[PDB]
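Student: Below: one structure in structure tokens.
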Amino acid sequence: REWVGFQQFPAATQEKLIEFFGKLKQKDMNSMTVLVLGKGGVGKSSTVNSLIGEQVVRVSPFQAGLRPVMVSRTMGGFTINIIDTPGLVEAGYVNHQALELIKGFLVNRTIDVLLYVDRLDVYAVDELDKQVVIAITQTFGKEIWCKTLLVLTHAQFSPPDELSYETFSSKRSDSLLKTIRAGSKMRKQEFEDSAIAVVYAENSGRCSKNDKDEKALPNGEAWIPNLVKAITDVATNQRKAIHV
Ligand SMILES: Nc1nc2c(ncn2[C@@H]2O[C@H](COP(=O)(O)OP(=O)(O)O)[C@@H](O)[C@H]2O)c(=O)[nH]1
Ligand SMILES: [Mg+2]
């Protein structure tokens, strides 16, 4: 479908997205496919709707047995495909049936970028997070991690008491990255080489805006263009995409 949501982005965001997608088109990539994975309730669907700028997937405090969905939008000969998914944990365990459904849904498809999504405003990683990584590695292979971005939602979180945002967020992202390294079995150099970048998101209607009317992080940066910059970076990193 035509990309109506694009028209609703502020000019400053439009400008950046055109630059990013324009770079892909120059390399004769006239489309890209983004897979989104995560536990339930972390804002996967919300982040998808933020990226498309339309209500294309269902958001809810409760996890609906639901199926993967591909949302596709096209503009000036360029097409973005984003695959939203059911959560990867159920009742304190990894949901392997969800993973198999997702994998089944991906047959024949080429995945340019994985977004592995979790919340910023969480105080610990636990064994379940590592098991989610382990299961993703078993389903798609170790190589998925060289095409992945860690996306942390609820970025407008303000930590309690004396704690700085920067200390809290660097600890949260570090702990997750170390979990990815552990669950993927990657050696320290191998892991450094995968170069997994951390991107922040705030899907709340109450998100701060910068002075160009763009949804902004506490540092003032426009987060939707940041995330698109990171996606298009990974899409064109010349590591091989993920075929299933
Ligand atoms: N404050 C805030 N709430 C969010 C954010 N992302 C999602 N939510 C809320 O968290 C709940 C789950 O969101 P959803 O997108 O359905 O998560 P999913 O199960 O991972 O697909 C919903 O009630 C959303 O409104 C975020 O960045 N900030
Ligand atoms: Mg969802």
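Chain A uses Swiss-Prot numbers throughout; the residues present, in order, are 6-69, 71-250.
Just so it is clear, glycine is given a Cβ too, placed from its N, Cα and C backbone atoms.
Pulled these features from Swiss-Prot for this protein:
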type    : residues      : note
BINDING : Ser50, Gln68  : Mg(2+) binding site
MUTAGEN : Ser175 to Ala : Normal phosphorylation
MUTAGEN : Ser181 to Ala : Loss of phosphorylation, normal activity
MUTAGEN : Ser181 to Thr : Phosphothreonine instead of phosphoserine
MUTAGEN : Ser190 to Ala : Normal phosphorylation
MUTAGEN : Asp219 to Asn : Normal GTPase activity
MUTAGEN : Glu220 to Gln : Normal GTPase activity
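In the displayed structure, how are the listed features positioned relative to their neighbours?
Tutor: The number of other CB atoms found within 10 A of the CB of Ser50 (Mg(2+) binding site), across every protein chain shown, is 23.
Contacts of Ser175 (mutagenesis position) defined by a Cβ separation under 8 A and a same-chain sequence distance of 6+ are given as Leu126, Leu158, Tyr206, in order along the sequence.
A 10 Å cutoff on Cβ-Cβ distances gives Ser181 (mutagenesis position) a total of 15 other Cβ atoms nearby, all chains included.
The DSSP secondary structure for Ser181 (mutagenesis position) is helix.
For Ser190 (mutagenesis position), the number of other Cβ atoms no farther than 10 Å from its own Cβ, over all displayed protein chains, is 23.
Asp219 (mutagenesis position) counts 13 other C-beta atoms within 10 Å of its own C-beta, drawing on all protein chains shown.
According to DSSP, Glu220 (mutagenesis position) sits in a coil region rather than a helix or strand. Around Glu220 (mutagenesis position), the same-chain residues six or more apart in sequence whose CB sits under 8 Å from its CB are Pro15, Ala17, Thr18, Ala228, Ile230, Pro231, listed in sequence order.
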Student: Give the helix, strand or coil assignment DSSP yields for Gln68 (Mg(2+) binding site).
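Tutor: Reduced to three states, the DSSP call for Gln68 (Mg(2+) binding site) is coil.
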Student: From the recorded positions listed here (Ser50, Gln68, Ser181, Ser190, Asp219, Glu220), select those whose CB sits under 6 A from an atom of ligand 2.
Tutor: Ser50
Student: Which recorded positions from the set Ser50, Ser175, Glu220 have a C-beta atom lying less than 6 Å away from ligand 1?
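Tutor: Passing the 6 Å Cβ check against ligand 1: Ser50.
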Student: Measure the Cβ-based neighbour count of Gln68 (Mg(2+) binding site), defined as the other Cβ atoms within 10 Å of its Cβ.
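Tutor: Looking across every protein chain shown, the total is 15.
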Student: Looking only at C-alpha atoms, tell me how far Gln68 (Mg(2+) binding site) is from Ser190 (mutagenesis position), rounded to the nearest Å.
Tutor: 26
Student: May I ask for the distance between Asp219 (mutagenesis position) and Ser181 (mutagenesis position), taken between their Cα atoms and rounded to an integer number of Å?
Tutor: 33
